[PDB]
Amino acid sequence: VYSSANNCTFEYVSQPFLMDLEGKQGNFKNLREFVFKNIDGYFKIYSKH
Amino acid sequence: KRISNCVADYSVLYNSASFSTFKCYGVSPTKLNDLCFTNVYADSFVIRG
Ligand SMILES: *[C@@H]1O[C@H](CO)[C@@H](O)[C@H](O)[C@H]1NC(C)=O
């Protein structure tokens, strides 16, 4: 995902999330929507499965 | 070491007495719980008395 890093400030972990790493060719069963916003430098996340 | 994104707790820092020097330049340590800062840094080294 990157070559290297030098210095930074923020790091967050939250609760663990478990997904499936097996990929198939069948029809979809779930829909996920995400909204990313930036007002006054504040990052906003909106999602609901 | 950079310390950020946490609730500061200096209560155990001044209530103890194992330390020998508790001088705070610039700001006064009598009001520290009412002050909110953006970045907190902490260095560490050993030197003779
Ligand atoms: C990280 O290092 C760069 C030097 O390339 C500097 O410009 C930047 O201010 C540093 N970031 C922080 C948060 O100190």
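Numbers in chain A track Swiss-Prot; the residues on display, in order, are 159-207.
Method reported for this entry: electron microscopy, 3.2 Å.
Placed from the backbone N, Cα and C atoms, the Cβ positions cover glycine too.
Among the natural variants in Swiss-Prot is A:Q183 to E, noted as: In strain: Omicron/XBB.1.5, Omicron/EG.5.1. A:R190 to K appears in Swiss-Prot as a mutagenesis experiment; the accompanying note says: Partial loss of biliverdin affinity. Annotation of the natural variant A:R190 to S in Swiss-Prot: In strain: Gamma/P.1; the original residue is retained in the structure shown.
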Fill in the blank from the handout: Taking only the CA atoms, the spacing between A:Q183 (variant position) and A:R190 (mutagenesis position), expressed in whole angstrom, is 18
Problem - List of residues, in chain order, with Cβ under 8 A from that of A:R190 (mutagenesis position) and at least 6 apart - result: A:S205, A:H207
Problem - A:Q183 (variant position) CB neighbourhood, other CB atoms within 10 A - result: 4
